[PDB]
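S.K.: Below you'll find the structure I mean.
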Amino acid sequence: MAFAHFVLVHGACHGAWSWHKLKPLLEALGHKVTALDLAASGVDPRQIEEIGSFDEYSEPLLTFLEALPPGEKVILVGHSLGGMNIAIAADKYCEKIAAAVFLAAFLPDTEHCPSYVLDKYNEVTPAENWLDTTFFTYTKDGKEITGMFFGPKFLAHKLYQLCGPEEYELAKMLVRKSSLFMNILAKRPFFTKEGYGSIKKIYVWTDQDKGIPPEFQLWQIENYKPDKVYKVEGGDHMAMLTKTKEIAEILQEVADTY
Ligand code: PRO
């Protein structure tokens, strides 16, 4: 077995706490694991209204990677919206990335604008699917930004539907306001082929994700073919909680390969 340094990156409205089952298992196998709160997430002291762009939302990840000592590489693991953050990170620090794992995540490309897969996602996602999610607007650095805050039924039905009530309760207690920064992402420079396009990419898709359905995950793969693909059967959106052991086995193979 090869020793790797995994950096686990949560998705919208969530935090490092999402990784609380997987991180100890990876460490027991002997790896180094970092689980970050993105800006205004988890117990990060900022609120979403102070965040003016996806790059600021990603600041803890970029800051962590800037402090990596020379020669150290990491394996990024991003879940859901976290796939966007690891694109931003790879484009500034690709020399520090052994590989990027996309766990039922958004997988942007270099050909179209960074918000491309988020645009496609919204065109194929019925608006009814958001249930009691609350949407809101704020202004930052002169820009109007639309945020969202997952509600209890959305969480129950779309993200946690295969989780026990003890994990679901943690979500009701801990989810915070977030944003996709979609109009900010529309005016952003594309992801570069030299940076983000260079790093090796693994996609792990889930067969019961009712937040990002498998057909959309598969479309993303077709749109931007990654170096390796894995399938986790029986994983809901929160597959690091319902299929923890499966994912750890996959990440061991990745670390053994890259
Ligand atoms: O990042 C996440 O977890 C959210 C869930 C639905 C769409 N993306």
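Numbering starts at 1 and runs along the chain as displayed.
Every residue gets a Cβ built from N, Cα and C, even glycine.
According to Swiss-Prot, the experimentally introduced change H10 to A is described as follows: Almost no change in catalytic activity in crude extracts, but the purified mutant protein is inactive. One mutagenesis experiment named in Swiss-Prot is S80 to A, and its note says Loss of catalytic activity. As annotated by Swiss-Prot, active site, proton donor/acceptor applies to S80, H237, with the evidence given as a curator's inference. Quoted from Swiss-Prot for the published mutagenesis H237 to A (Swiss-Prot position 235): Loss of catalytic activity.
Give me the local environment of each listed feature.
M.R.: Within 10 Å of the C-beta of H10 (mutagenesis position) we count 26 further C-beta atoms, all protein chains included.
Counting only same-chain residues six or more apart in sequence, the Cβ atoms lying under 8 angstroms from the Cβ of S80 (mutagenesis position) belong to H10, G11, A12, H14, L103, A104, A105, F106, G211, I212, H237.
Its Cβ taken as reference, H237 (mutagenesis position) is surrounded by 25 other Cβ atoms within 10 Å in the chains shown.
According to DSSP, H237 (mutagenesis position) is assigned to coil rather than to any helix or strand.
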